Amino acid sequence: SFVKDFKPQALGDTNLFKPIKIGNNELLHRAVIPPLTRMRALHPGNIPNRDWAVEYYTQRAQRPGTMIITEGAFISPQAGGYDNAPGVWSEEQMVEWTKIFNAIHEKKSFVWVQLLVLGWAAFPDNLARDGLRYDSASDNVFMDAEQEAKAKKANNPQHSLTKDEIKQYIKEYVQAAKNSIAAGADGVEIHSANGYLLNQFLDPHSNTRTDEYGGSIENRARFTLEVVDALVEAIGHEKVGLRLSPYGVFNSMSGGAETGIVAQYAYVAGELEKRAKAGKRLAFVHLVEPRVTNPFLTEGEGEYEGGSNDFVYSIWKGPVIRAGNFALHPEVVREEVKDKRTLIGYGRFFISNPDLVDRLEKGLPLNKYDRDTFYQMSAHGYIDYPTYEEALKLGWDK
Ligand SMILES: Cc1cc2nc3c(=O)[nH]c(=O)nc-3n(C[C@H](O)[C@H](O)[C@H](O)COP(=O)(O)O)c2cc1C
Ligand SMILES: C=C(C)[C@@H]1CC=C(C)C(=O)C1
Ligand SMILES: [Cl-]
Ligand SMILES: [Mg+2]
Ligand SMILES: [Mg+2]
Ligand code: NA
Ligand code: NA
């Protein structure tokens, strides 16, 4: 069905439909597919889904010149811990990614691989089964009681990374980025948001370290910036973006309750701008809005009103992708895109609307999404959401 009560607005007369260059890519509009974990990768080996993933991405690439950021992809076994999320470390994985990238490119769209490292969000029992550590910044603060208990039961208690282990992750980020580019991706996005490992370092709740990787703003940002620098060196700043969620509370991050949170993220933005002014500007910064502090909650819930991401624009002078509850709020998008370096990520409604871009341009009804199949091992709720035309034929206008 279409979303009931939604009053669409045609956005074709806004900058959402003005072209913009991101990295090497000439986007034809500024509606971005943000990274969306869908859990269709197959076990063993975290293999992108051999049956459906090409079709899923092909569908969502259908509007020419669309920027697509992939679902988070694990950079190594140790970075993982969900059996049905894909990786980008193995030949068998890259065989499938190559097909996906080729398909997106045939539709004249673009694809950026999100590089994911889970830290304390991983399942410790999966990791123990595979002989892997359960990692985070610290060893004395835990995501939640259930995770702590799972880790203990698995004889895999949460481990605070050594500097050498941080370096090993950086090596893996580098190789994952290389793999991505070699397989044909247009770039990579470093996931430093939503309470995964890099965010666990950024945030003073989760990072209680007293070495150079914690205990101050500069130190908490060090790992994220080392990954940035390593990837810029390896594949070029024009092929690297960074995702941050300053106000996020998902995965037990602090959000606005931490009075130092804006300073922490301002520091990161500043360091990116410093690199940019010195000749190495990242392709983009991707921000999750305080509009959605937890993407597991229905649109409108978990909105933080005590903060704005606008501060980033005073600091970072490059492209900014913003995501969070924009599909149902064209009136907000209309205002935000008046800024000429702002792009809009649409997550949940890109799950349910493969032709979302057409619908945004033309002010069409949106397909209701089905949360229950966000993470399912099925084509259903993955590749069988209809285009607007197909929905009319199904009688959804009624
Ligand atoms: C099912 C689902 C999977 C997601 N997977 C990822 C992910 O892999 N990486 C990431 O950075 N964000 C992920 N997100 C967060 C989204 O990219 C996006 O920021 C969020 O859904 C808010 O935007 P929306 O209101 O347009 O959905 C996910 C969100 C959902 C609902
Ligand atoms: C629905 C979410 C909370 C997403 C699930 C997986 C990843 C990698 C996120 O960044 C958040
Ligand atoms: Cl799992
Ligand atoms: Mg210990
Ligand atoms: Mg159902
Ligand atoms: Na449906
Ligand atoms: Na099938």
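We number chain A the way Swiss-Prot does; in order, the residues shown are 2-399.
The deposited model was determined using X-ray crystallography, 1.5 Å.
Including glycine, each Cβ sits where the backbone N, Cα and C put it.
Noted in Swiss-Prot for the protein shown:
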- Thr38, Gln115, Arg244, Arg349: FMN binding site (BINDING)
- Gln115 to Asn: Strong reduction of substrate binding (MUTAGEN)
- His192 to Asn: Strong reduction of substrate binding. Reduced oxidation of NADPH (MUTAGEN)
- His192, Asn195, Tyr376: substrate binding site (BINDING)
- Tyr197 to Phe: Reduces oxidative half-reaction with 2-cyclohexenone 6-fold (MUTAGEN)
- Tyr197: active site, proton donor (ACT_SITE)
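In this structure, the C-alpha atom of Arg349 (FMN binding site) lies 12 angstrom from that of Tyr376 (substrate binding site). Cα to Cα, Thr38 (FMN binding site) and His192 (mutagenesis position) are separated by 12 Å. Candidate recorded positions: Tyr197, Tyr376. Fewest other C-beta atoms within 10 angstroms, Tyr376. Counting every protein chain shown, the number of other Cβ atoms lying within 10 Å of the Cβ of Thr38 (FMN binding site) is 20.
Maximum intra-site Cα distance, FMN binding residues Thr38, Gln115, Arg244, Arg349: 17 Å. Cβ-based neighbour count (10 Å, all protein chains) for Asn195 (substrate binding site) stands at 23. Within 10 Å of the C-beta of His192 (mutagenesis position) we count 26 further C-beta atoms, all protein chains included. When the Cα of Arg244 (FMN binding site) is compared against those of the recorded positions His192, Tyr197, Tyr376, the shortest separation belongs to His192. Look at the binding-site residues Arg244, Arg349 and count other Cβ atoms within 10 Å of each Cβ; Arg349 has the fewest. In sequence order, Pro36, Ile70, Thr71, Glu72, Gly73, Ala74, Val189, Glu190, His192, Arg244 are the residues near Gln115 (mutagenesis position), counting only same-chain partners six or more apart with C-beta under 8 A. Residues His192, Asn195, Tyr376, recorded as binding substrate, reach a greatest CA to CA spacing of 19 Å. Cα separation, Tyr197 (mutagenesis position) to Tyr376 (substrate binding site), rounded: 18 Å. Following the DSSP three-state reduction, the secondary structure of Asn195 (substrate binding site) is coil.
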